[PDB]
Amino acid sequence: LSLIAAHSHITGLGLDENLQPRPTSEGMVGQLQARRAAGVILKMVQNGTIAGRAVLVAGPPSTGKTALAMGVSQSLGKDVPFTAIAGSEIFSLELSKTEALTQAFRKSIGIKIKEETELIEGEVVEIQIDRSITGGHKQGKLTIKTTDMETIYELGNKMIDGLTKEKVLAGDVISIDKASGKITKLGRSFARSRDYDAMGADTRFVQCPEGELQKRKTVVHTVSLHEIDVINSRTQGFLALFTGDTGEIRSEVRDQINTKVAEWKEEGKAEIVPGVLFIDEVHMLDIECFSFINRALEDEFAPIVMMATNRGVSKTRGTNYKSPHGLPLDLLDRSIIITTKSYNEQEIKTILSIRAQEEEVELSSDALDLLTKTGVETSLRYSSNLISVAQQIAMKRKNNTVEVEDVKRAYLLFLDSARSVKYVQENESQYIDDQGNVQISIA
Amino acid sequence: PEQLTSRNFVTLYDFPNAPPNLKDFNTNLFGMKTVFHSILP
Amino acid sequence: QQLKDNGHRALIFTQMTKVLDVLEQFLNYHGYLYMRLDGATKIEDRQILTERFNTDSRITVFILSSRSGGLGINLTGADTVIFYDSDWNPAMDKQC
Amino acid sequence: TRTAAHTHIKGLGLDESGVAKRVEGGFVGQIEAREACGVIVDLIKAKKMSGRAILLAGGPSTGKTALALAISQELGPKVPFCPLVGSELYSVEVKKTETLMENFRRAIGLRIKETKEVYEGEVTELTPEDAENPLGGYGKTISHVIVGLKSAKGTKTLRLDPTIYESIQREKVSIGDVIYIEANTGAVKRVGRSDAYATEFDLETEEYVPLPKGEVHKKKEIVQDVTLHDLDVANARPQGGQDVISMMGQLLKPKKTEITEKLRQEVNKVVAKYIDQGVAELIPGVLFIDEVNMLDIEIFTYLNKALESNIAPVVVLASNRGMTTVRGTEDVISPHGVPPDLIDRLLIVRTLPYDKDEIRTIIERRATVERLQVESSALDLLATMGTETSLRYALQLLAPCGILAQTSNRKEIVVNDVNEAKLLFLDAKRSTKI
Amino acid sequence: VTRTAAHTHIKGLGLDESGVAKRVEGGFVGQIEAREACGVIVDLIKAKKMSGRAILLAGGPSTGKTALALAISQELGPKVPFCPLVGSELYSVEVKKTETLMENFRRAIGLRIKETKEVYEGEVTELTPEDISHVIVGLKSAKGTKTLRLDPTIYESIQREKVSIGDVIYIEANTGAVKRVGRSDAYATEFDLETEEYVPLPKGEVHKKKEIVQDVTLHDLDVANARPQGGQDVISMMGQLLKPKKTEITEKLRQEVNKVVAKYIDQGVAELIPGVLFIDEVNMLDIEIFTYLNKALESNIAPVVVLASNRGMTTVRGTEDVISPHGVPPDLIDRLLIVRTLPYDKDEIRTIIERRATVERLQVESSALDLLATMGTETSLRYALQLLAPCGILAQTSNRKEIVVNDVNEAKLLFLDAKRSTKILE
Amino acid sequence: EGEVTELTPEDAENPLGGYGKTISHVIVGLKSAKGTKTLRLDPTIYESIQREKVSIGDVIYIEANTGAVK
Ligand SMILES: Nc1ncnc2c1ncn2[C@@H]1O[C@H](COP(=O)(O)OP(=O)(O)OP(O)(O)=S)[C@@H](O)[C@H]1O
Ligand SMILES: Nc1ncnc2c1ncn2[C@@H]1O[C@H](COP(=O)(O)OP(=O)(O)OP(O)(O)=S)[C@@H](O)[C@H]1O
Ligand SMILES: Nc1ncnc2c1ncn2[C@@H]1O[C@H](COP(=O)(O)OP(=O)(O)O)[C@@H](O)[C@H]1O
Ligand SMILES: [Mg+2]
Ligand SMILES: [Mg+2]
Ligand SMILES: [Mg+2]
């Protein structure tokens, strides 16, 4: 379930086999140094050996740092956890800042336990359940068939109850899990003898299964370390996995879970797949959060943390002194910083074209040139937002292409930051000032 | 001309392969004197 | 696993009853239908369970004690025998 | 009969393949803002984009809230519109981020269209037909159960499968009962006795319902509207019953909780499954945050992150400020109240002040809405004050003038009533002087 | 195979029997005086005599304080309780900072106890209620049978476990826990398909008794005596879902728990293992936490708390005009013994980089390692330490095992230091 | 209030008079320092007496305001 979002146009970092960034691949344009560094961090995550590294992405706004993070996440793909949080999310009311950071850190480490299960699959021939009225004894047998074999099973009480609940019939192809006991109705083999109700609701036939009736299959259970901690914190922690309200889990629970998971890894029962934690706008975090991050990165069960910042020198929250990146020197000492630069005219043009392709907006050459000039003049994101409005204006005109006049109308209707600032300065009396004064009347 | 069709059947019977009572069968498929008199004196 | 896939029925021969218990736990976890013969088995029970194993084709694995084999009994229904541990007397393995 | 401040705003008043009419839909002036709102409404109706932000920038009494309400009215009641004031985010039970996310997912909507076939009618016949036993055994077997239902201008007999006997027993139906049986499920449900047997007993606890109309076989299409917030809350809440979890839930008052991302992703997955099955359609909706100046910097940063979410509504913000310091910051002076990072991600629409003629037209249309009659000289004086002190001052002064005129047994508002109200009720400026 | 962290190469203090520290042992290089002081502290902890002793590991950043704390933990061993902490962790929202500090104090004090476990296990042969009533259960095993009478709580546990005749159970007499381990093997072939997972009939006698030694902390006893903590009964479920959050444990409960522990030790069934509480970045603490830490250290049952800070002449958080040597007010400083930690010269930086490379399974050429050492001297030691993994990744991408100078230069051009990033900002 | 001397529940004169147990009034005799009194009580008070587990010889306490037996 997704819609066309800001970073929906990038499917990866777009790198070669030697980590050399392509000029334009997988949705990303330019940022060759940044993309190479992101690929190095990608390989570091995929190796799974280096623990608790911190990496910072710095640069001016609209330089693609969040795009770089989304590219890293897409290259990681599924099965490798990626926890995207903002600096504002830590400050909660039910949990402490340190507890929220601990939970965010543990959300990025995945534990995989693989199990082998026996599955019975086939098309039912005959089902027969005999139960005595006003009596608890039930006796039943079923005949489940496959293309090459057919057999009869005499059923216990629980299997009889499960099949009665599932409403299994003759023309049903079902699967039975001998361990769990769940019955899944895969489909139908033929019609239901033309009774009145439910006349033609079974037309979507499914083919009869083929092969051994009882076959073994493997099932992988992937659960993050934080989920295990929440489950083992209290008896009602399982509800807390969905409701929230996990509380502040006692440190002994986390230590014991760490020891148990290490034992599982040494035993081969579980596979640990560390991931990446991504903090948007880390400058919103307090100095206490930065100290905890400093210490918690030294743990052996820690993920790789990547942060985005554009503040330059700024006051660290919780302190009264300015810091090089809005972060204390202690955190800067243990983090590798990857930088981003402003975009050329050509890079802006090709990013606009990529966005137009993703938004399914067909731009004429002159319209694209005008949009590129506007983006260089005002902002990349401004032109990106203008594309869709221009498409809507063109649709209002009953035209299937965006021309220069549609972009001109969109430019006239919707303003940039600079034009709004100019209009405010020219008409300052019509707006409420910081001193709380405004003129409402026009005379 | 249909090849295969699935039928359903429901039966009541006793263990020595004997049928049950007809009225009891019809009741089970689907599921004089005074007893309390009160008057104020 | 390979023997069950190939359709062969295996016979486990061990030397001590504790290994019988450990093997019983293992194959109970793995869900194999089985029967066990031990030293404490009664003579009539011994014969009856031997006949049951010979007749029944649903019990894949059958567990014996190697030392009790000195009194031989017909077990023609087997198709593969597994020696979990070895004995000092080779004639005992020969009669097994 | 009630008259709020935006009862006359029926819509933006645009024409197809055209521009804003000068006066239509209760709007006077503001052509550019109305056209921009129209293109935004078209974008929302396209239902193909997420995280699109527009900022309604202008002074007080410039039509910003009227424009937001016009967008809401133009989209219709089917599209989920979520009005909100920036002050509302500061809860005491949860963090601000959680409240913002809850509003975000309250703006997204889902429409479920399900067609169901049902037979309904009074039960008249109940007979099982005996058939030969495939397994023999001399037992009595039934191959079908026959149910006859009679309805208004309709009656039929059904040869249902033998399975129905369980549902009939469970619902303890009888002859004369009117029942509800689903065609494809096989379940039954009795809604009561037929009214024809209400006379058989003088007293009876059960409710006798009228005989259903139409043919016994009825096909109905049921449409239901839900929001992602509703699904998330329902999944995070206990069912409610005799189990122990519900008992402790009764004991402890349900406070807001940080609904985890796992639950939201599960809700998204099930919604996507049912959308692919063809039963559900997604409606993005609009989230209107009035007085965005009140939001703190943390809420703005979380907006920066949340606008990039693959599923997010169209956020409309309104601010009457110029160069003012962003709340929660000491030296961040930004246009309006929005910090520069969020302004770079949005599109601004201006709302211009009004002229004398526009104020007069607004006043007369509002007076028409309030079912009041005013003389031309009184209207001119009212517009003069509106241009002298404030538009909203005159718009509010309309009602006391009407009350004074009614007290004087007069059906029209005259200059005397206007001056009497002016002396009785002072404006902000004259009171500040006093 | 193995993962690497900040202090994976630290295996101990590397001190000989006489107490002098070798230049390079246990993964440590240099810092001889601090290692000797920490060895003396370890001996003091092993003495198990004093309570409330506190020391401060004072030094600049990237100097080896947390490494020293972890080395102390390694030298003491897994028997003793060593509780790591950060100053930011004590600012809880459920309970006050004082309660959290006291809980961590009592978590660092260890207790080792001996307990006899009475265990029953066998195949059920009878389930007869005595009539909330006692249940009479008959357990059979390979060596004998036994009939027992169980309390109503155990009956409720059995009832909710769906235990019938032929099931094999496991009743722990001390705790009243009932586990249904499965169905007996004798009934495996009763049906060809059922959800039941079968287990063999238990060996040995039904009544089994074993003696196990278990390690607990005083905080565990406090939590046990404060709130209900386990059980398979609905009564326990309601008791623990009621009042779920943390509570401010009173001094009376701690005193009674101390009396109980004294009785246990006097009977000889328990032994005490005082441990260490490590609070890193102590400068994050407010003045109230320090003020209570002054009183908490005077308690007669307290661990050897070790504190670490990397600040000098910094004002104390909470106060506005108190300038303190390390962010620690003078009242607490007088209670502490300060172990000074000294910076590293070029040769020791070079050796540290070499050993870190050896630990992470990397091969570094001598010239490249010299360049890495000189750039660590120029910018930062930790910066040089984190550059190793990107260098190894770059070398692997070029089908080359050993790290060369060119790979190091490329890694430097890709990832920047704090000074270089600040210069770019300027 | 006093010491219980008698407790003689009585049934209805006709079985059809009531439902189930068909318990009519109960007769209780209380003894005090100044004499004895025989009381006629509602079946609700009898149920309360049974709940409080009152036998002959126990000192009891009945509030006519509320019907509570102690
Ligand atoms: N163009 C317009 N045509 C008709 N009525 C209007 C127009 N603009 C505003 N109004 C009315 O004028 C009154 C005040 O305008 P609003 O839009 O509600 O307030 P506002 O302009 O948003 O200023 P703030 O931000 O709320 S202080 C309302 O009753 C509106 O219905
Ligand atoms: N003498 C040393 N020998 C070997 N490794 C060392 C030595 N000193 C520090 N290290 C390592 O280099 C890194 C320095 O980190 P720390 O030892 O925690 O320094 P620190 O004093 O804790 O700095 P702060 O206060 O936490 S910012 C860690 O990975 C240590 O394991
Ligand atoms: N190198 C790039 N390649 C492709 N698209 C980019 C690149 N850089 C930025 N963009 C696009 O421009 C927008 C910039 O967004 P974002 O990365 O959030 O900016 P910032 O770097 O300031 O966080 C994104 O929507 C992204 O799709
Ligand atoms: Mg960004
Ligand atoms: Mg408003
Ligand atoms: Mg440290």
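Here chain A follows Swiss-Prot for its numbers: 17-459, in order, are the residues you see.
Cβ coordinates are placed from backbone N, Cα and C, and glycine is handled just like the others.
Pulled from Swiss-Prot, these are the features on record:
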- A:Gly75, A:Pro76, A:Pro77, A:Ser78, A:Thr79, A:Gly80, A:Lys81, A:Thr82: ATP binding site (BINDING)
- A:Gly80 to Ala: Growth defect at 37 degrees Celsius (MUTAGEN)
- A:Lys81 to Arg: Growth defect at 37 degrees Celsius (MUTAGEN)
- A:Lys81 to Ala: Defect in snoRNA accumulation. Growth defect at 37 degrees Celsius (MUTAGEN)
Using an 8 Å cut-off from the Cβ centroid of A:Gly75, A:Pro76, A:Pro77, A:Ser78, A:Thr79, A:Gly80, A:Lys81, A:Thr82, can you name the remaining same-chain residues around the ATP site, in sequence order?
A:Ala83, A:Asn326, A:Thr356
If you run the three-state DSSP split on A:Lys81 (mutagenesis position), which class comes out?
helix
Quick test of your reading of the structure: among the recorded positions A:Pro76, A:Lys81, A:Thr82, whose CB sits under 6 A from ligand 1?
none
Count of other CB atoms lying within 10 Å of the CB belonging to A:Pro76 (ATP binding site):
13
Just to verify: the residue among A:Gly75, A:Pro77, A:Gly80 with the fewest other Cβ atoms within 10 Å, which of the recorded positions is it?
A:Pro77
Running a distance check here. Ligand 4 versus the binding-site residues A:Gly75, A:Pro77, A:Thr82: which have CB less than 6 Å from one of its atoms?
A:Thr82
For A:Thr82 (ATP binding site), the number of other Cβ atoms found within 10 Å of its own Cβ:
20
CB within-chain contacts under 8 A for A:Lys81 (mutagenesis position), separation at least 6:
A:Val73, A:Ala74, A:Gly75, A:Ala324, A:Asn326, A:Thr356
Members of the binding-site residues set A:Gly75, A:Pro76, A:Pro77, A:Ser78, A:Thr79, A:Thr82 whose C-beta sits under 8 angstroms from chain D:
A:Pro77, A:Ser78, A:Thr82
Cβ under 6 Å from ligand 3: which of the recorded positions A:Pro76, A:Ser78, A:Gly80, A:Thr82 qualify?
A:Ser78, A:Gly80, A:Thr82
Give me the non-local Cβ neighbours of A:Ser78 (ATP binding site): same chain, 6+ apart in sequence, Cβ-Cβ under 8 Å, ordered along the sequence.
A:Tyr359, A:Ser395, A:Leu396, A:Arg397
